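> Let me begin by handing over the structure; questions about it come next.
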Amino acid sequence: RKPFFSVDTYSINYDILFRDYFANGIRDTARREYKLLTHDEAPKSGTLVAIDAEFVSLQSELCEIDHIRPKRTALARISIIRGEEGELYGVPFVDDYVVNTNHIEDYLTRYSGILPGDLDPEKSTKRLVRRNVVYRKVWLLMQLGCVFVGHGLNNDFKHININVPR
Amino acid sequence: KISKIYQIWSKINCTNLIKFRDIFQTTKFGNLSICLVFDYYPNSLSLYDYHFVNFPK
């Protein structure tokens, strides 16, 4: 007979949004970069950011339609940019490639155009892992009222396994 | 056309024509392959096997 409680009732850390944390440390392809958040550009409710992930498939299947399991993907690349009008309008804060442990079947360069950039000494990126860092980032941006613009995001969120609301 | 072949040989009925059982294009050898099955008969030979290729003649 005890009730459930949420973390929206709680007080959550947010500073991982306002800094980087990556064990690649090469940080090359220093473009108009994944520029770090500060609390002047702290996230809000109702606000908008844009987002685009590139995927790779990692599964072998069978014929499955003829009158070893059916193929599914995993994430390869993520770029989340400030969609709000400002000095960092469209400037990324996430351009992170995947610290992927096991073997990856498809590079999907026709769908993703990876180098493959998922090398640890040959990063040329903030080769960063989801395990509690950027999944927490996207999860908190979901949590705070930062809507996610972009293209075809539905099955993208599915393959992420995030369930972004309406 | 796969169903059409299923018609053309599932109705093919004889004795020396060994009966078409079924076909399937798998991906199990690594590649794709349209594997068909028939009935195993023990000790399959030709007449040239039965005399000339294999002992005896």
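Residues displayed in chain A correspond, in order, to Swiss-Prot positions 859-925, 932-1030.
According to its header, this structure was worked out by electron microscopy, 4.8 Å.
Just so it is clear, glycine is given a Cβ too, placed from its N, Cα and C backbone atoms.
Pulled these from Swiss-Prot:
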MUTAGEN   A:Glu912 to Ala  Abolishes nuclease activity
MUTAGEN   A:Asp1020 to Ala  Abolishes nuclease activity
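Show me how these features fit into the shown structure, please.
Within the same chain, residues at least six positions away from A:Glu912 (mutagenesis position) with a Cβ under 8 Å of its Cβ are A:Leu939, A:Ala940, A:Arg941, A:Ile942, A:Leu972, A:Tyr975, A:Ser976, A:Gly977, A:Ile978.
Around the Cβ of A:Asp1020 (mutagenesis position), the number of neighbouring Cβ atoms within 10 Å comes to 20.
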> Check A:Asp1020 (mutagenesis position) against DSSP and tell me helix, strand or coil, would you?
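The three-state answer is helix.
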